[PDB]
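One structure is given here, and the rest of the page talks about it.
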Amino acid sequence: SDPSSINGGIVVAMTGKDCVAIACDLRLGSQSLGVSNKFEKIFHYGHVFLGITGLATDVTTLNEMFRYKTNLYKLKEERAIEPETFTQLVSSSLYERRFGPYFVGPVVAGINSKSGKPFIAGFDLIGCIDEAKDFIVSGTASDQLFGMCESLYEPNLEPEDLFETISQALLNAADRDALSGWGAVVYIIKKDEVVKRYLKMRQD
Amino acid sequence: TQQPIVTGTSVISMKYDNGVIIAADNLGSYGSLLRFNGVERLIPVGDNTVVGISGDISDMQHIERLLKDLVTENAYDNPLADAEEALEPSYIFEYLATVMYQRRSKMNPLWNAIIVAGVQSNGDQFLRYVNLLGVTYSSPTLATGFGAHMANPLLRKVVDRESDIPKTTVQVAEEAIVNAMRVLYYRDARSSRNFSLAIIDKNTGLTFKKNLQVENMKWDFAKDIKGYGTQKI
Amino acid sequence: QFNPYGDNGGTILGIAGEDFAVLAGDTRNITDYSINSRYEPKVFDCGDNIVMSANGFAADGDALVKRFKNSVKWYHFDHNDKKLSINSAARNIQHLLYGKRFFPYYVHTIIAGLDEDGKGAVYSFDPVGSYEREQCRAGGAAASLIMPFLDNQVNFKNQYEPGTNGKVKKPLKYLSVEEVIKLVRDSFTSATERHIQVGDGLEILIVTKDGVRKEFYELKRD
Amino acid sequence: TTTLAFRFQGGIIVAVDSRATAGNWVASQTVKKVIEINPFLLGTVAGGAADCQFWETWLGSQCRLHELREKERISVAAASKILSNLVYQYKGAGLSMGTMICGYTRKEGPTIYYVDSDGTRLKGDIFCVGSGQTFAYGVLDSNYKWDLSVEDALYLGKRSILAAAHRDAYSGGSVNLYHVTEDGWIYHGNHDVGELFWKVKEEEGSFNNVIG
Amino acid sequence: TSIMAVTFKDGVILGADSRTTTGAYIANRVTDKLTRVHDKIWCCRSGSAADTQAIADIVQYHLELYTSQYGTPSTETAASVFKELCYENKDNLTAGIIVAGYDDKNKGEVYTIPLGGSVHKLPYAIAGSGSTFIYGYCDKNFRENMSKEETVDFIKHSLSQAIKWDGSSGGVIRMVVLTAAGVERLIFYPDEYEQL
Amino acid sequence: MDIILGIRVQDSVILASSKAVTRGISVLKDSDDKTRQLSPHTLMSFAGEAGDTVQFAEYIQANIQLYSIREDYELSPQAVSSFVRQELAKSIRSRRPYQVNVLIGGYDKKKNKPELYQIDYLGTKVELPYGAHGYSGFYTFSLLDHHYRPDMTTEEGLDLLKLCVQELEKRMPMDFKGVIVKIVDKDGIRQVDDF
Amino acid sequence: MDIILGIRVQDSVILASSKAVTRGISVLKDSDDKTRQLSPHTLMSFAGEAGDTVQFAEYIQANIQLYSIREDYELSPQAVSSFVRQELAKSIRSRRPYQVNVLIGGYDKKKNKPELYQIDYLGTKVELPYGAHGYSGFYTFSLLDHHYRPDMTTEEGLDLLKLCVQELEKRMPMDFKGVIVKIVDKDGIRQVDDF
Amino acid sequence: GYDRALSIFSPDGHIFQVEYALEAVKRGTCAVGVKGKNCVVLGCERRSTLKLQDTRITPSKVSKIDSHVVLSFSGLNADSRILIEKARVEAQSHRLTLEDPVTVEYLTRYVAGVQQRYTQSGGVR
Amino acid sequence: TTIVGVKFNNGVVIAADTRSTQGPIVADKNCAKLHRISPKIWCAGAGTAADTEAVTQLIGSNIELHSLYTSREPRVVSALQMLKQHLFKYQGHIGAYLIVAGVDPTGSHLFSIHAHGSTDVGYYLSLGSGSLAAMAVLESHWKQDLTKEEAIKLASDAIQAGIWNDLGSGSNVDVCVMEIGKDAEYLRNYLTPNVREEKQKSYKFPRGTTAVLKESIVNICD
Ligand SMILES: *[C@@](C)(CO)[C@](*)(O)[C@H](CC(C)C)NC(=O)[C@H](Cc1ccccc1)NC(=O)[C@H](CC(C)C)NC(=O)[C@H](CCc1ccccc1)NC(=O)CN1CCOCC1
Ligand SMILES: *[C@@](C)(CO)[C@](*)(O)[C@H](CC(C)C)NC(=O)[C@H](Cc1ccccc1)NC(=O)[C@H](CC(C)C)NC(=O)[C@H](CCc1ccccc1)NC(=O)CN1CCOCC1
Ligand SMILES: *[C@@](C)(CO)[C@](*)(O)[C@H](CC(C)C)NC(=O)[C@H](Cc1ccccc1)NC(=O)[C@H](CC(C)C)NC(=O)[C@H](CCc1ccccc1)NC(=O)CN1CCOCC1
Ligand SMILES: [Cl-]
Ligand SMILES: [Mg+2]
Ligand SMILES: [Mg+2]
Ligand SMILES: [Mg+2]
């Protein structure tokens, strides 16, 4: 009965040279029982990408909530929301439920369309912003991901190299966690093109 | 399974170029009550070792008796009891460390934190810690209780690593210890102004200083502090 | 109520080569949020070209190492100075640990050395004595950070041959002592960055047929 | 863990996974869960790693002492009962063991005994033990017949572990196969799930739930 | 805490130590536990620092609003407002407060308000953890209609002993004198009072 | 309430739900239909806490039927499953949550595709080729992983389902008194009377 | 371990014992014989805590067999039941008691009478015309109160027993996988293979 | 406890107590064992100086250890009861742990082991 | 965390480390704990990270509206009062431990606030897990009539004590100086004594190492 580790899952984000990458596993389970191997944890609103780990019902609820809020934002502002602004919106929304929180570990990733700067950020369940130059990790194998990223990462990686680093960080972290794995997806994000790749990993 | 009753607070210590310094206040607390004020918590063993003890005082007195008895037992059938086969700090420590771990393993611990400070026969500085759990470790500076949180930071500014030990004199080392004791008097609610200090030097031997007091304290600035925020009077 | 256990933190790491084996461990000793010692060694030469470390609760760790060292001594007395093989040492340690099955040594034990064919060997133990020979093992506080990195870099997991459509795996091969020490140092600097109980210093014990060599490296002290 | 062993026309199949966990932490992917007691006796291990290992390693010593004293290989019944009587002495102390003693003798023929840490001892033809036992049962029961060939039986045992390795989060790593005949046990290799899954998916056409 | 208030010939004197603790750690060694709710109505605070401050702030607000409408309040009125807060919120408060003030008609007055929220008017009052150790001393040495110098010595000697025995008390001895002359603050440092 | 299964095949969705209703040491009923028709081409099976299950099922049924009348139009299975998920997602943070797990089998007439959704009491929704709630999954998932193919017929799906029920009847501790099987396809919902 | 029944008729004692052995959510075995032959004309069925049951049954069996060899004589069912009761009566005040309930069906050759004894884990012994342990009694006792007659034949007793099993199969929550029936009479102990 | 070493070596390398126990066997009534192709027969002498005996209840010379093994003897009658009892218990203990009755060799080996233990245990003959 | 505040001649200085923890794991190695309430009122925060950020922004927002309403520069006592009353209302459930400092028309000020809503006044203060390490330095080296450069040195030394000796604190030292009659200067990463050493090896993989199943272009446009 620990909400954050019932369903399981992981998300990781990295910055590169004029690019960002965000990746997640595909497992959704009920403790030991694996239930779904198609449960994606990365969503996007315009060019801003949001990954969410934790309790799956809240992952779904928050996606629907941020789709809701970004749609109204765009109608009133007459422009797409930026990663820096979206990060603040996520923080606000989570802290609004301070004493009854969503059991999640969200991760924002994207490139600011005006400045062209790569941006990533992470949050705790009550909305504390964790900004980072290098990488953000989240999920049941966060310890594993921290260890992989801290050793494998180097600054200013090219999109094709960055893909290999983040993919190897996710895969080897997931294989040391019982509640994570069962497939994986990696988003490579450039200024005006986005490539989505499904990884081949061990299915146990 | 125990609970400590009459207790002693921080014991602090450090190495310097020729030996070791150790100190501990003369208080025997009974919860929040500062019950006993003439308690010696530094106990010399021979002329080359000082055992500083914190925690339960009844258990401290038991350990005193063990060390006292250890000196007696070592003298038996030992012509070199005051020479080559005299008690070393390392012998005294390992004995205590054995007892501490045996007692925790029987779920009936001696509720103490102990620092054995001394100088070996070959001139090497000895300074090692042991507690109720049987946990042992050594470092250029060692401290118990609040000493660990407040003294060690100050003593580590003087001797931060091994190479700083030859560079530290007895004058500088004692000054840091006496300063640390003052800070503990400011901030530890179960501490006293009166304390004892011991220096074990490889040349000048054992110097045991009793009835020391914390002095050169800063309290004058208190008169300017009014209220807790707004109040001007 | 009296709690007989404690957590002294730290982390250890064993890697086996073709004709050598390393057993590394940080020198930091802690309780809660305080540093007890910046240099307190927990990787020990136990004789017969066996190095050992029992990370976790230091008192239990020291007790175990002390007892195994003593087990090696009496093995010589009782069996005509015969060399205790690494496989025999491992089984002996299982019985030491399981002997206290109902009041365990709270430690993750790793030993390293050379097997009877002269090849590098690393054995790892859980607190109650289950053991397994491996090429690679991290133990202790930052084991979860280091271990997946070792899977990737030592055993080449999830690494395939370029251009083979993920069909041909990267072939397994032994690493040189130079390459292993690089992986150890990078593992510990990474662990130091992200784990508060890891830092101060790194001590590596290398075991070859010639004997036991030591190497020391500084780590971040924050 | 997931372990199974079933009896059939051509002897006994024994199959196990190789994962070891400490909570959600995957501690090992290469654990040996089949203990080779002698050329005619096998023991499966599931539950507490140390308990199983230590006591089944101890069981092998007791079986060796039997054949020294009695000049005859111990029966599967007697071997399993040594272990069950042992764990029964420790009942309530917290031992965690789910084991199966599989082997052949002249008087008994191929025999399987389920033994667990709360003292249960059962003779039977099919058993699955461990956190992923139900997943193994599902595949094994639905495809089991007494008249299976040695080739088909080996595969079914392998496929049943794979099924559990896939669904059960606390099972995986690799499949270790064994075949027990009148001439003794025969090892049939270590099969990594990393390669075996995709090999089985493609050739068998199963696992359509997974993104191919 | 160790706190006390003592009436005398010319008015009343409040006294307190300066120690604030979190367990055995001294969070503040120069605390001011003597606080103004009105010109010549003050209080000594013991118990929760948060609760006593929150209470004292509310009382100061009430007495400021009282003064704007009805003129200077009595010391009894101030003690009544303290009581009302302490009594009605007894389940959620840990506050032992001594109210002391100087009227020209009523001279020096001291009211003590323990945990329950009851009010007790007394010639002098002691409170806080360290007060236990000086009941004997204060009872034997207190006299009515003391002089200013005698009352200062009485409080100084009393709190000196309270501080000496109570680990939860220490630092400096603050005092506040309330008379017709005005309001005087006094401070006494360890080097003086310890060797009394 | 215990066993509810679901299998999506080529042209239909098949739901199997146990007939037993037990309380204490007594099987009170052995012919219980643990399902409600939400709309002509959408069926919801349910299992969980006593009372909550039927109360929730009928509440959903009422809401969907209300929508159908208002718009003179049938909601898609995807739309219905999203509505149901939100209701459970609200519920879990209520004073007293609905402890109900459901499977929603439906046939989308616009897409001409069968759809099976598995939603737990927390509001956790997943679209699946085959699904189950409770301890059933621990046997049926691995079995279906092996035997299931995506292009199967309804008759092949029923044989596949018989294989699940047989396994459950063999290895499950409790007697669940067989299952009521229902098929959802382009022609609506119908019940298999002989199973 | 769950269902053990016993019925004493005119010339025999009939014991019925369930075949299921369950642990967790898995029926590990469906052909388990929950009984031991203590002597040629005495049979003991058992049910209770895992491990304890068989350990206790075999321990009693060994002791009775030892007595038979020593004296070259078979103990009466009454004598055996008194021995068993005392062992359980000791057990209940031990560090770890045997959590085992038993039925002892026997044919006294000296009296030429069948005898059925019901003994619980506390060492509570009672001679009965019909007996049961666990939740079984809650259905079977009232059923036997109605249908049982003291002068019935073995065949009538088996039909009476079939009536109990049918009721249990209908109303019991758990699947106990049928029963093994054994008859104890003047000619000894034999098993009914088709039930 | 009575500790005395009663069975001990003599200068010539004999244990007299064991040899004097053999004399007691030599005094005892004759017993014979003959094994055929498909059977074994145990014959036993009964001295005829005892008339007015009750042969129904008098302990028989041949004793069943289990349903498949028998034990006859020569020597002290009271001593034989202790060996028979121990053998009978071991027979049931073997069935309990090995799930198989004792072999004749095993049962013999046990009984012989008991007899040996009494030749180098203190306080016993 | 470790945070401090030190008063000097013509103003006040506050400082903080930059470590953010998640159990024993370092989540952020360079997070900003110095918060701006108003231009010349700054706040150092320890405790629950979201709470310190949220409570400081809320009061900072209300201070801005109050400043516009009253046509006056905001006062530290106003921020102090609003914070303590908010924190007291939530009975410690909002785990914010703050050092509030700044300059205003009344002068220069230094306060601390605790989660339960109690406030303290002082010339030198320290909060957080490493407050004891910091306070030891402050008690040893503080004096009356400090200069600007002396106060920054003392403050950063007090933070360093926390960084090195407290496992809860680490990485860098942030400083903010608030002098009377001048603009407040926020010195982000004033000291950076914990720079990561060069890695022994580059772990840049050969392109095509990772096995891929599918590729697809994602549509971000309308
Ligand atoms: C499947 C995988 C799960 O059931 C199998 O059943 C396997 C059986 C194989 C290994 C023979 N079982 C396990 O992997 C078993 C699960 C388990 C754990 C604990 C109790 C019962 C069952 N895992 C273990 O036994 C692990 C094996 C290690 C990781 C190699 N050991 C532990 O978890 C140990 C010992 C547990 C223990 C038992 C009895 C008394 C005291 C302790 N515990 C730790 O290492 C503690 N922990 C590890 C993480 O780091 C912090 C300390
Ligand atoms: C003497 C010292 C004792 O009576 C005085 O009465 C003074 C009165 C002055 C300050 C007005 N009292 C205190 O110093 C008071 C003692 C106290 C403690 C707890 C409950 C009641 C009274 N100390 C405090 O109020 C401190 C002041 C802070 C540190 C600035 N607060 C704490 O100790 C908080 C109190 C939490 C609380 C509990 C119940 C009601 C209200 C508040 N305690 C902690 O933060 C606990 N801390 C957590 C980390 O582990 C160490 C303990
Ligand atoms: C020093 C560094 C203390 O160690 C400082 O005091 C800093 C203060 C700075 C950052 C402002 N304190 C922390 O970094 C603080 C320590 C802490 C942890 C837990 C409770 C209180 C204090 N860390 C945090 O607040 C982190 C911030 C992250 C790294 C961005 N947050 C968490 O650890 C949250 C705690 C949230 C919380 C909820 C309810 C009450 C109190 C706190 N914990 C998690 O997110 C853990 N878990 C992750 C998986 O999802 C389930 C929750
Ligand atoms: Cl205060
Ligand atoms: Mg995994
Ligand atoms: Mg798995
Ligand atoms: Mg004091």
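Using the numbering of Swiss-Prot, the residues shown for chain D are 76-287, in order.
A Cβ is built for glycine as well, from the same backbone N, Cα and C atoms used for every other residue.
As recorded in Swiss-Prot:
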| type | residues | note |
| --- | --- | --- |
| ACT_SITE | D:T76 | active site, nucleophile |
| BINDING | D:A124 | bortezomib binding site |
| MUTAGEN | D:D126 to N | In DOA3-1; decrease in activity |
Just jot down the residues in the same chain as the residue listed as 'bortezomib binding site', at least 6 apart in sequence, with C-beta under 8 A of its C-beta; none if empty.
D:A95, D:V106
Pairwise Cα distance for D:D126 (mutagenesis position)/D:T76 (active site, nucleophile) [Å, integer]:
14
Mapped DSSP class for D:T76 (active site, nucleophile), helix or strand or coil:
coil
Among the recorded positions D:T76, D:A124, D:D126, which have a Cβ atom lying under 6 Å from any atom of ligand 1?
D:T76, D:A124
Any same-chain residues 6+ apart from D:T76 (active site, nucleophile) with CB under 8 Å of its CB? Would you list them in sequence order, or say none?
D:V91, D:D92, D:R94, D:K108, D:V120, D:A121, D:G122, D:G173, D:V204, D:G205, D:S206, D:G207, D:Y245, D:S246
Relative to the Cβ position of D:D126 (mutagenesis position), how many further Cβ atoms are located within 10 Å?
24
Identify which of the following recorded positions, namely D:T76, D:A124, D:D126, place a Cβ less than 6 Å away from any atom of ligand 5, and list them by sequence position.
none
Which three-state DSSP class does D:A124 (bortezomib binding site) fall into?
helix
Which ones, out of the recorded positions D:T76, D:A124, D:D126, lie near enough to chain A that their C-beta is under 8 angstroms from one of its C-beta atoms?
none
